[PDB]
Every structure is written in C-alpha cells, then in structure tokens.
Amino acid sequence: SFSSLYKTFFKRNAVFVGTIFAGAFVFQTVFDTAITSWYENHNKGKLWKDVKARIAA
Amino acid sequence: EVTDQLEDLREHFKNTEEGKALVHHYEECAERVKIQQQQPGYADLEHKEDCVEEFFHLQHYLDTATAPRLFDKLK
Amino acid sequence: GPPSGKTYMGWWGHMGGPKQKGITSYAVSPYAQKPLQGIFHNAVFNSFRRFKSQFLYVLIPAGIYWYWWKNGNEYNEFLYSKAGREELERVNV
Amino acid sequence: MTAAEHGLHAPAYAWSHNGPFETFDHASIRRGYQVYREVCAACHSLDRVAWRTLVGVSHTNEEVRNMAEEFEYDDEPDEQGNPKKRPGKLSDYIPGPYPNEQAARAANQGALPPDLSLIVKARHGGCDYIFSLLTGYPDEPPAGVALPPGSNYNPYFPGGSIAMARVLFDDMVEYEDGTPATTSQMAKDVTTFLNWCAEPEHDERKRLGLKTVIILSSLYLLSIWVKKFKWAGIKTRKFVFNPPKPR
Amino acid sequence: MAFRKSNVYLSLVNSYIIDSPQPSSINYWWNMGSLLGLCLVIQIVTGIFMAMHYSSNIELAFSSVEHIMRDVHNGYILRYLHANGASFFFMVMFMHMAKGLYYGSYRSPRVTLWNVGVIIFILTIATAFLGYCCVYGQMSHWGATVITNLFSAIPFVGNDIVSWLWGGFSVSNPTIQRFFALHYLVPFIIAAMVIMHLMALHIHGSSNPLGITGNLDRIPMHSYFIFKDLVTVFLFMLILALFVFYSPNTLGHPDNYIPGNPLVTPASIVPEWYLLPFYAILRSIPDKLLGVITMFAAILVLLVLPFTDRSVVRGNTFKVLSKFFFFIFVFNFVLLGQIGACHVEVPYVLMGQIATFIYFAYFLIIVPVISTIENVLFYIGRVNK
Ligand SMILES: CCCCCCCCCCCCCCCC(=O)OC[C@H](COP(=O)(O)OCCN)OC(=O)CCCCCCCCCCCCCCC
Ligand code: HEC
Ligand code: HEM
Ligand code: HEM
Ligand SMILES: COc1c(O)c(C)c(C/C=C(/C)CC/C=C(\C)CC/C=C(\C)CC/C=C(\C)CC/C=C(\C)CCC=C(C)C)c(O)c1OC
C-alpha cells in the first residue's frame, strides 16, 4: 500500500537519509562497470589488449 | 605493387573538368614568367611576378576532393 | 551597538511601504497541484509571444555590426592579393 | 599579409580518434614509433616521454626493457670518484641525437630541429597540419619564387621556405605486421604516435567525460522539477481589490 | 527567539541567505551573482592543490606545468579546470555587469555598491594576467614584455618603475617568482572585497526588473531562491564539463605550448580573449602616454554613469530608444575584441578608432541626450495642454 510505503521509508528522516546513502553505494559500482563495457565495445580492435593478442597468433 | 594512395588520388581529380581549368590557368602564369626572366632588366626591377596564387587556387581544390576519401584506403 | 542611518528597506513587520487595506490573497498548497501544468502549451505559444516582442531590438544592431565586419574582411583580402597591389601602395604608404 | 606568408590551410581528414566516443588506434601508435626510431630520431628528440609510459600502450614490459638497454646513461661515480655509465631502465627518458644546441645547428645548416613532444598541440591545425606538411613537398617550386640555397619549398609552411627536406619515401620501412609502408601510410602512422605523445590521457579523459555529462544532465533536469514544485504556491496566486470606505 | 537568530555566528548566516527579504519579480539574470561566488571557490581550491607541485624558477616553470599534466594523478583535470574556469569567470562577470547596466542598478541609492564592483573588476583583470605569466610559454613571456613596458611612458619616474617591477633589466627569473607570489595573494583581497560588496547590498536590498519599489511583496531567500540558484548551478557545471573533457584547448592559444624564448618573436602577440577589447583601445591612439591613459579610462568611465543618466525611471524595460542603443554598445564591445586579434592593416586601423569613439560616446553623449528626450515624450504623450 501507499500508506505502508510512506510509513517505512518516508516517515523518519534517518531511514530516508540511510536509504539514499545505500542507493548511492550500489549506483556507484554498477554505473562504472556499465560505462567501461560500452566504451570498450564501441572501440573494438583499437585497444592494446586487442592488438596484443592479434600479434600473439 | 602498392603505390602512394594520395598521389594516385591527386592525379585523378586533376583530370576532371574543374581540375583541368585550374591546371590550365597555372600554365598560363608559368609562360608569362618563363619568358619575362629572359629579358634585359629582369635581374633588377623590384617587383617580380610569381605564380604562388595560381598554385594555391589549384592546390586548395585537390585538398577538398581528396581529404574525405584518403583515409579509407589506408589501414 | 549604536544605531545606523536611514535606509529604504526594513525587515519583516516594518518593511517600509505604504499602508495596505482592501487587498486579499489566496493560495493553494504545492502538494495539491501539478507542477508541470501547461509546459507544452507555453513552450510554443508563450515562447512565440516573447520572441516577437524583443527580436527587433537585438537583430538590427547585430546585423549592422556583422555587415560592417564582413565588408572590412573582404577589402583587406583584396588589398593583399595580386590584383590589389596598385591600391596597397596608394593607401598604406 | 599575403596568403604566401600565411601558409596554405590544411584540409580535414577522417582520423579514427576524432569523435566524443573514439579512442586512439593503438596499432598505428605501435607502427608510428618504428617510423620515429628509423627516420625521425636522427634529428628530433622526445625528452618529455619516459620509457615506462610505453608499457601497456604499444609494447610489452619486456620489449621496452630491451629497447632502453641499447642506450648509455650516466651513473654515479665510483669509489675513487671517476665517472661511470650504465644501460637504460624503465624510469629513464628517451634520449636525443645531439649533446647541445650548437651541435644541432652545426649538423643542420644553422637551423634547429624542434622537440616533438608537444608539436601536435603547439601548431594551429593539429594532426591535419603535420600530415599535410609531411606529404606536401612539390617536385618543383612554383614559377617565380626564389628559394635561398639549402632551403626547400612547402606551401603549408608560413613563408614557403623550410629548412627540412622531404624525408618520407615509399617502402623505406618494413613493418612487422605486413602493412604496405607508403608515404601516406607512414605519415598517417607517425602523426597518430606524436598525438599520443602530446596527450597521453586522451583515452581515459573521454571515458570520464561520458560519466560526468550523463550524471550532470540528470541533475539539471531533476532540479527543474524540484524548483517548479517549491514555487507552485507562488506561481498560482490570486489578488482581489475592494476599495475601502472613506474613514 | 530561534537559535538561528540569537547566536552570534548563525545570525549572520540567517540574515544573508535564509531570511533575507527578496523581491518576487527578479528573473534568472539575478542568478549570476551566486555563480560568481562558485567560480571564486573553484579557482582557489584548484590553484592550491596545483601549487603543491609547481616551481616558479624560470628554468623549471614550464616543465612543472607539464609535470602536473603527466605525472600527478588527475592532474590534467585540475589544470583544465583552472584554465577553463578562469575563462568562465569572465563570461559570467561580463553578463553580471551588463545586467546592472540594463536595469539601472547603478542609480542613486546603490552608487556605493556599484563602485565596489568596479574595484573587483580591476583586481580580477590583474589576477588573470599574473597567472598567465606563470606558465611561461611563448605568449606569456612576450605578453608580459609589452604590458610591463607601457609603464615606461610615465614622465620622469617611468623608467625606474619598470626596473623595480622587473627586478632586473628584462623579464627574467626575478619577475617570474615575483608574479607567482602575487598570484597567490590577490585572490584573497578579492574575497575580502566581496564581503564589502555584500555589505553595501544589504542596506537597501536588490532591485527588480520592473524598476519600482519591491517593499510591497517579498519572499524569503531560503527555499525559494536557494532552489532557483541550484538550477543554474547544475547548468553551469554541465557546460564547463563539456569544455574540460571534450574540448580543453579551444579557448587557448597554441603558441603557449612552446617554451618561452626571449630571442624569437612569436609573430603576432595577443593576450587572452577576455582582455582583447581593452587591448584594441590601447592600440588605437598613436601615442604611448596618451594610449596607455585611455586604457584605464575605459574602466573608470563606468563611474560616470550615475550622473549622466537624466532619466526619472530606473531601467530600460519600458524605454524604446534606450533598448535599441543598449545592444549597439554590446555588439560594439564584441567588434573591439575582433580588432584586437587582428593585424595592423589598412581597414582594421580605422575600424578600431571609430569603435573606440562609440565606446566613450555612449556614456558621455548618447545616454544623456537620449534620456532627456524620452522624459519629454512620456510627458507630452498624456498631458492635455
Ligand atoms: C588594491 C587594494 C584594494 C583596495 C583597498 C581595499 C580597502 C579600501 C577600502 C575600499 C574602498 C572604499 C569603497 C569605496 C566607497 C565609495 O566610493 O562610495 C562612496 C561612499 C559614500 O558613502 P555614502 O553612500 O554612505 O554617503 C554618500 C556621501 N558621499 O564613501 C564611502 O563609502 C567611504 C568608505 C570609506 C571606509 C574606509 C574603509 C574601511 C573598511 C573597514 C570595513 C571592513 C569590513 C570587514 C572586512 C571585509
Ligand atoms: C622523419 C620525419 C620528421 C618529422 C615528422 C619532423 N621532422 Fe623535422 N625539421 C628539421 C629542421 C632543420 C626544421 C626547422 C625548419 C625551419 O625552421 O625552417 C624541422 C622542422 C620540423 C617541424 C616543425 C614544422 C613547423 O611548422 O615548424 C616538424 C613538425 C618536424 N620537423 C617533424 C630537420 C629535420 C631532419 C634533418 C634533415 C629530419 C630527418 C627531420 N627533420 C625529420 C622529421
Ligand atoms: C567576484 C565578483 C562578484 C561577486 C561575487 C558579486 C556578487 C554579487 C551578488 C551575490 C549579488 C546579488 C545577487 C544578484 O544580483 O545576482 C550582486 C549584485 C550586484 N552586483 Fe555584484 N558581484 C561581483 C562583481 C560585480 C561587478 C564587477 C559589478 C559591477 C561592475 C557588480 C555590481 C553589482 C550590482 C550593481 C549589483 C546589484 C544589482 C541589482 O540587485 O539590481 N558586482 N553581486
Ligand atoms: C580568482 C582566482 C584566480 C584566477 C582568476 C586565476 C587565473 C589563472 C589563469 C588564467 C592561469 C593561466 C592558466 C593557463 O592558461 O593554463 C592561472 C595559472 C595558475 N594559477 Fe591561478 N588563478 C586564480 C587563483 C589561484 C590561486 C589562489 C592559486 C594558488 C594558491 C593559483 C595558482 C595557479 C598556478 C600554480 C598556475 C600555474 C599554471 C597552471 O597550472 O595552469 N591560482 N591562474
Ligand atoms: C545563494 O546565496 C549565496 C551563497 O550561498 C554564497 C555562498 C554566495 C557567495 C558569497 C561569498 C562571500 C563567497 C564566499 C567565498 C569566499 C569569500 C572565498 C572562498 C574561500 C575559500 C574556498 C578558501 C578555502 C580553502 C581551503 C579549505 C584550502 C583547501 C586545502 C586543503 C584542505 C589542504 C588539505 C589539508 C591537509 C592537512 C593536507 C552568494 O553570493 C550567494 O548569493 C547571495
């Protein structure tokens, strides 16, 4: 219910502030990983790791 | 086998209709200088005409035609 | 602390305006409203009204100073070309 | 001034590192070092680049160890105070061909070859100017110009006359990966390498700019909603006037 | 009473950023003052952390900046933030001063507030010049030569002032270590003169776009303009991040990556872009002494404004002719900068001399004459005589 949602997270400021901090910890690690993955994939074949393995054939 | 891609591309656009106009204009400047350098007085007349401007007009045209295409023939 | 001079602004309760009588004000709580009401309508029709009233005070001076700049750039380029050597000596010297 | 003393403007090429999501082509960086060592290094220096910065970018750790160990560096004096020499290590810097500036001008008809660690950033045109200068030597100077002896012609150099002669000729370097080494191919590879020398943070800077713009754009949109919510009562406010009776 | 009003330190916070009575009609142009406060904080913090890795010797100054970019962790972020942040500092300040010129914020009750701002403008120009010299590139060395050589035109004592400023016979090691020490100090004088700026604003409060009294309708600063300032704060860092991570050298000069050499002239010598309009005014007078005097006049004529405005209405909101000629001055300023980055050629010399005349004629001729004409038009347009 919307009354139970307010009573758990939005009634006490301590829980509201703690939830923001715990949501920033999770966002921090996930956002970094998803950005390097897209950045590396957009530049496939131009990285040192790509060319190092090619000359290793 | 493989020669200079830029040299092969520059010789192509020099034979188009627009290119042949800029080439033909540069040669007209050369003859006006090639005959004015063999007269008494050319050794010292202060103002000596050159053909840098005609060379610049032609060279600019080959650069716009070749720049967007050259790097696709390289590695 | 000592007193200060006479200013033209006060604080809450003694701001320093005329006496007010006969004006009534009404307001509704922000928690009971729609914050984004009419954004699409204002972005087109209100934006066109605001632009149409001020665009003549900005563009005319801008166009005067841009035509001046371009006319001075072309003249300088012509002056330092092969066809402008007869004018460069008669002006800069 | 005239267009001759201005210098011809370089055109725009489609470099692979152009673009907000693009990085350096690390195969051209590896090829570009070979061109520098075999052609450029005879007269130009790279004294702002250390050996260790090449590891993980274009060479393995063991390869750079063998590259630096071919040069002699000054060591600490011995027990009797006599000078000594040692082979290079990863913490050193790439050495130059001349001991001082007087030596450089003596070997180049009085002209000084500049250092090539920031040359891409120090010229108006960047990568397009270096490439156009290396491939823009005409076989003949235009009819009328009078070159001083010991100088060459290049339309891209301000003034026209440049003390460096053409140095890139077809099939002068044998690449290890089998790429046909032509004048245009070598000029393209050495320019990418020199760009990495000037901006070694290029790859990681563009990745950090993606995170920064994404996060900052969300905050700008969120703050617009919050401002409009807090101003709702003042934006919709009504006033009525009823004139008072005289008293 | 509340603890925020009774405490000695909190009462200064409450009276300035919490309970301050603000007019309800001020638009987003009234947001540039809070942005200038964030710019000053950014420049001080990045400068201090960069100063832990910098050497002011003339033989190590250029290489220490290259050391920051390459060896210091996140050092290129600090340098590009400090270099581009200074460019954004002058962007906001130019718009901050044009807001008060449009809305008549210099008029009678707030003359002291306007005068303090002119002092802050002079100090900020000096601070940016001193920090540019600390890089010691080809444009910073030759820029310092021309600027400091203009003091030699002062009669009698002119030549001695240059030697005292240089510390020697030319721009050398004593000059470069001199300028880094002053570049550390002057920003703290600006911070102390900003507090005097806010003290003179608090006596009568802010103005409004309508130009009339705001004592009839006020709202507190907190939760109304705290969140309206947060909107432009986030937009400010978004545009700055674009220039720092995707185009860090668009606003600079490539010749400042060549180490300073006193033996080779770097062809055309120009200062940074925000000093270009004042550089063109100096070059328009064919006399060193007179030309130098005119350059500081261009900043001192701003003090004549409260006395050459003969209008009984404050601002340009309801004035037809004043609105038109205001944008003539604005775009005249932009053309002056373009001439400052040009060569000394046939058309450009006369273009900068006429544009210099328009700059001074605006305060001393155009504003007094226009403001008297509009006063009559307002009168005869409604009186039945
Ligand atoms: C390079 C170094 C930087 C500069 C030096 C910095 C210090 C010099 C002081 C600044 C110059 C004065 C401002 C111009 C005033 C003006 O011109 O306005 C004119 C006003 C008019 O006053 P009026 O409107 O009340 O009456 C109208 C009647 N004419 O006269 C003044 O206010 C006189 C003020 C002089 C006070 C001396 C300064 C003492 C400062 C102590 C306060 C410390 C504050 C806390 C720390 C921040
Ligand atoms: C092998 C590829 C190679 C590259 C790339 C290279 N050099 Fe130079 N270089 C010079 C000299 C001398 C100058 C200075 C020209 C001048 O000042 O007129 C110069 C100038 C330059 C410039 C500056 C251009 C400018 O606008 O100032 C660049 C860039 C450059 N060289 C790069 C001697 C050489 C020599 C010795 C023959 C060789 C080999 C040489 N240079 C090989 C190379
Ligand atoms: C670091 C430099 C400066 C800072 C931090 C600063 C700060 C501020 C602030 C916070 C305000 C109130 C908010 C606002 O009006 O936007 C303000 C108002 C004002 N400032 Fe500045 N300012 C600076 C420079 C200047 C300059 C250079 C001038 C003029 C030459 C100036 C003149 C004014 C005027 C006239 C006002 C009142 C305008 C009005 O309220 O209508 N300030 N300043
Ligand atoms: C309002 C405050 C300041 C302004 C406007 C300012 C301006 C500048 C400018 C324009 C440069 C030239 C940078 C470049 O072109 O690359 C510079 C350089 C520099 N400044 Fe500042 N500065 C300010 C405050 C400070 C402070 C407080 C310090 C030290 C405590 C500092 C330290 C430095 C250093 C070390 C450099 C070296 C060059 C560089 O790192 O780029 N600055 N400053
Ligand atoms: C919205 O309301 C506001 C508003 O909130 C503000 C702030 C301002 C701005 C007003 C001001 C007066 C500006 C305030 C700032 C200053 C006067 C100068 C700021 C000073 C500094 C940033 C100095 C602080 C420096 C440091 C802490 C040095 C950092 C170095 C460290 C920590 C070294 C590390 C430590 C060790 C031990 C190794 C407004 O104009 C305004 O509008 C009305």
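Numbers in chain D come straight from Swiss-Prot, and the residues shown are 62-308, in order.
Per the header: electron microscopy, 2.4 Å.
From the backbone N, Cα and C atoms, a Cβ is placed for every residue, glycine too.
Residues annotated as heme c binding site in Swiss-Prot: D:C101, D:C104, D:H105, D:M225. Long-range Cβ contacts of D:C101 (heme c binding site) within its own chain (separation 6+, distance under 8 Å): D:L177, D:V251.
Taken from Swiss-Prot, the feature domain 'Cytochrome c' covers D:88-241, and the record attributes it to sequence analysis.
One mutagenesis experiment catalogued in Swiss-Prot, D:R166 to G, is accompanied by this note: Abolishes catalytic activity. Around the Cβ of D:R166 (mutagenesis position), the same chain contributes D:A172, D:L173, each under 8 angstroms and 6 or more positions distant in sequence.
Annotation note: D:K272 (mutagenesis position) sits in a helical segment as assigned by DSSP. The mutagenesis experiment D:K272 to A is recorded by Swiss-Prot, whose note states: Loss of RIP1 from the bc1 complex.
All protein chains included, D:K288 (mutagenesis position) registers 18 other Cβ atoms within 10 Å of its own Cβ. For the mutagenesis result D:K288 to L, the note given in Swiss-Prot is Loss of CYT1 and COB from the bc1 complex; when associated with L-289 and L-296.
Long-range C-beta contacts of D:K296 (mutagenesis position), restricted to its own chain and to partners at least six residues apart, with a cutoff below 8 Å, comprise D:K289. Here Swiss-Prot describes D:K296 to L as a published mutagenesis experiment; the accompanying note says: Loss of CYT1 and COB from the bc1 complex; when associated with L-288 and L-289.
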*Tell me, if you would, which residue among D:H105, D:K272 (recorded positions) has the fewest other CB atoms within 10 Å in the structure shown?*
D:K272
*Within 8 Å of the Cβ centre of D:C101, D:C104, D:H105, D:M225, which other residues of the chain have their Cβ, at the recorded heme c site?*
D:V100, D:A102, D:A103, D:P174, D:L177, D:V228
*asked:* Helix, strand or coil by DSSP: which one applies to D:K288 (mutagenesis position)?
replied: helix
*In terms of DSSP three-state secondary structure, what is the assignment for D:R166 (mutagenesis position)?*
helix
*Taking CB atoms only, which of the recorded positions D:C101, D:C104, D:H105, D:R166, D:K288 fall under 8 A from chain A?*
none
*Given the heme c binding site residues D:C101, D:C104, D:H105, D:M225 in the record, what is the largest Cα to Cα distance, rounded to whole Å?*
12
_Given the recorded positions D:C104, D:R166, D:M225, D:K272, D:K296, return the subset with CB under 6 A from an atom of ligand 2, ordered by sequence, or none if empty._
D:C104, D:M225
